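S.K.: I have a structure here, written as structure tokens, and I will follow up with some questions on it.
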Amino acid sequence: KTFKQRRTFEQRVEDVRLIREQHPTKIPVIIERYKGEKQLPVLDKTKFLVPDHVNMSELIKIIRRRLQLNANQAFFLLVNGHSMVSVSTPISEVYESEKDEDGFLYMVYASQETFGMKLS
Amino acid sequence: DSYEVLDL
């Protein structure tokens, strides 16, 4: 069961409304392991607040170490199901362009080899 | 249920 499945559409909209009042300079981001991804570990939490000045390069780095990944274990962040955002892009811009209808910004993480394997 | 702040 994903985050969207355990909580209705109305609950998530309200949830976004409230947390944005509390943190006007943070982006609410839902970060989950991609369903086909078995090699990379799971995170302990699903819901994150990222400071809105952060770029994608910095967010990947934060997720890397929070995942305790080794030198050469690559992972890709797919945003809003369909997008691979250039690393320099600020997340505030990614929020405004890629946020879900419910007001969350959704991401899944997977190795390139996992995304490759699934496309093939 | 709580959020986690991801700072650098």
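Numbers in chain A come straight from Swiss-Prot, and the residues shown are 5-124, in order.
Any Cβ shown, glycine's included, is placed from N, Cα and C.
Swiss-Prot lists these features:
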- A:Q26 to K: Increased interaction with WDFY3/ALFY, no effect on SQSTM1-binding; when associated with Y-27 and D-57 (MUTAGEN)
- A:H27 to A: Decreased interaction with Legionella effector RavZ (MUTAGEN)
- A:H27 to Y: Increased interaction with WDFY3/ALFY, no effect on SQSTM1-binding; when associated with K-26 and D-57 (MUTAGEN)
- A:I35 to A: Decreases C18 ceramide binding (MUTAGEN)
- A:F52 to A: Decreases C18 ceramide binding (MUTAGEN)
- A:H57 to D: Increased interaction with WDFY3/ALFY, no effect on SQSTM1-binding; when associated with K-26 and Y-27 (MUTAGEN)
- A:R70 to A: Abolishes interaction with TECPR2 (MUTAGEN)
- A:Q116 to P: Abolished delipidation by ATG4 family proteins (MUTAGEN)
- A:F119 to A: Impaired localization to autophagosomes (MUTAGEN)
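On this model, are these features tucked inside or out on the surface, and what's nearby?
M.R.: Remark: A:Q26 (mutagenesis position) has no non-local neighbours by Cβ distance under 8 Å and separation of at least 6 in sequence.
Residue density at A:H27 (mutagenesis position): 16 other Cβ atoms are found within 10 A of its Cβ, drawing on all protein chains shown.
Long-range Cβ proximity for A:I35 (mutagenesis position), meaning a same-chain Cβ under 8 A and a gap of 6 or more residues, is found for A:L47, A:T50, A:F52, A:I67, A:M111, A:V112, A:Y113.
DSSP assigns A:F52 (mutagenesis position) to a strand in the three-state reduction.
Secondary structure from DSSP puts A:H57 (mutagenesis position) in coil.
Counting only same-chain residues six or more apart in sequence, the Cβ atoms lying under 8 angstroms from the Cβ of A:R70 (mutagenesis position) belong to A:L47. Taken residue by residue with DSSP, A:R70 (mutagenesis position) is part of a helix.
With a cut-off of 8 Å between CB atoms and residues at least 6 apart in sequence, the same chain places A:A78, A:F80 near A:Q116 (mutagenesis position), listed in sequence order.
Sequence-distant neighbours of A:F119 (mutagenesis position) (same chain, 6+ residues apart, CB-CB distance under 8 A): A:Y38, A:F80, A:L82. A:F119 (mutagenesis position) falls within a helix when secondary structure is assigned with DSSP.
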S.K.: Would you kindly give the Cα-Cα distance separating A:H27 (mutagenesis position) and A:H57 (mutagenesis position), rounded to the nearest Å?
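M.R.: The Cα atom of A:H57 (mutagenesis position) is 13 Å away from the Cα atom of A:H27 (mutagenesis position).
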S.K.: Once the chains shown are all counted, how many other Cβ atoms turn up within 10 Å of the Cβ of A:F52 (mutagenesis position)?
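M.R.: A:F52 (mutagenesis position) is surrounded by 22 other Cβ atoms within 10 Å.
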S.K.: Hey, what's the Cβ neighbour count for A:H57 (mutagenesis position) at 10 Å?
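M.R.: There are 12 such Cβ atoms around A:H57 (mutagenesis position).
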S.K.: Taking Cβ distances under 8 Å as the criterion, give the subset of the mutagenesis positions A:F52, A:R70, A:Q116, A:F119 near chain B, ordered by sequence.
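M.R.: Only A:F52, A:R70 pass the 8 Å Cβ test.
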